[PDB]
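Right, one structure below, let's go through it.
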Amino acid sequence: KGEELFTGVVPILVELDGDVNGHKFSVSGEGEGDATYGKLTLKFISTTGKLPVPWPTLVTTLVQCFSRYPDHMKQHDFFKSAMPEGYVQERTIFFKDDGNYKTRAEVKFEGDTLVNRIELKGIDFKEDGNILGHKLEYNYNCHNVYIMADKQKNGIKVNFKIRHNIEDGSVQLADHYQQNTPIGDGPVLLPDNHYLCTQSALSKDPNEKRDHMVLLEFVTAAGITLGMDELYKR
Ligand SMILES: [Ca+2]
């Protein structure tokens, strides 16, 4: 029944409170999502100062309920099934040869708006590493987000790696260890193993004079085989 909430365009609000090596910051975001296309469009602004980490490192932290699940995979969409009461999404993110983020978020409907509220804490970053040295290019790659059921927690375990392009031509890897658990007592869908295929585009708004990020994302689920009846259907 949660998926019925996503048949059209849904407004989104994102609120992040962060602390990285003691640098405190907050981010606010707004836009909309259209799960029929797996599409998200959002604008984020840094409320206080220049963001103390590079914008691309926050993309994953800043609503996988907007992924497009093809028809034959609808029974494996945990994210929508938990709505409207929502889910808790927690991550540890390990930046290779650098620090880590730990995040806890609640994703739920607040009226007709899908809201992602996050607390982020980062530690052990190197003052002249790629993160605190702001050596990441302002762009974003395509990824595979691997999802498995976690029966003990009535939720999911999610693991993937992000590749951040570095201005010297190298790559900064960020390994993501994620878990999601429903907030409500209602039944959820616990999926077979599968993955999301992602693509994100980062851009800027010349009229926005605050430090900011404009994001366009498309995400489709995959990794569950079509049955022969579906493959050969007329
Ligand atoms: Ca910069």
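Every residue number used here counts from 1 along the chain in the order it is shown.
Per the header of the entry, the method used was X-ray crystallography, 1.8 Å.
From the backbone N, Cα and C atoms, a Cβ is placed for every residue, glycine too.
The annotation that Swiss-Prot gives for the mutagenesis experiment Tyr140 to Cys (Swiss-Prot position 145) reads: In mut1.9; shifts fluorescence lifetime from 3.03 to 2.74 ns. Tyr140 (mutagenesis position) falls outside any helix or strand according to DSSP and counts as coil. Every protein chain considered, the tally of other Cβ atoms within 10 Å of the Cβ of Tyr140 (mutagenesis position) stands at 23.
The Cβ neighbour count for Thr198 (mutagenesis position), using a 10 Å radius over every protein chain in view, is 22. In the three-state DSSP reading, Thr198 (mutagenesis position) counts as strand. According to Swiss-Prot, the experimentally introduced change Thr198 to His, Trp or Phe (Swiss-Prot position 203) is described as follows: Results in significantly red-shifted excitation and emission maxima.
Note: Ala201 (mutagenesis position) has non-local neighbours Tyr140, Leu215, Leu216, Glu217, i.e. same-chain residues 6+ apart with C-beta under 8 A of its own C-beta. In Swiss-Prot, a mutagenesis experiment is listed as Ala201 to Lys (Swiss-Prot position 206), annotated with the note Abolishes the tendency to dimerize and leads to monomeric fluorescent proteins.
Of all the Cβ atoms in the protein chains shown, 21 others lie within 10 Å of the Cβ of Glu217 (mutagenesis position). In the three-state DSSP classification, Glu217 (mutagenesis position) falls within a strand. Experimental mutagenesis at this site is recorded by Swiss-Prot as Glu217 to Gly (Swiss-Prot position 222), annotated: Suppresses the 399 nm excitation peak, leaving only the longer wavelength peak at 475 nm.
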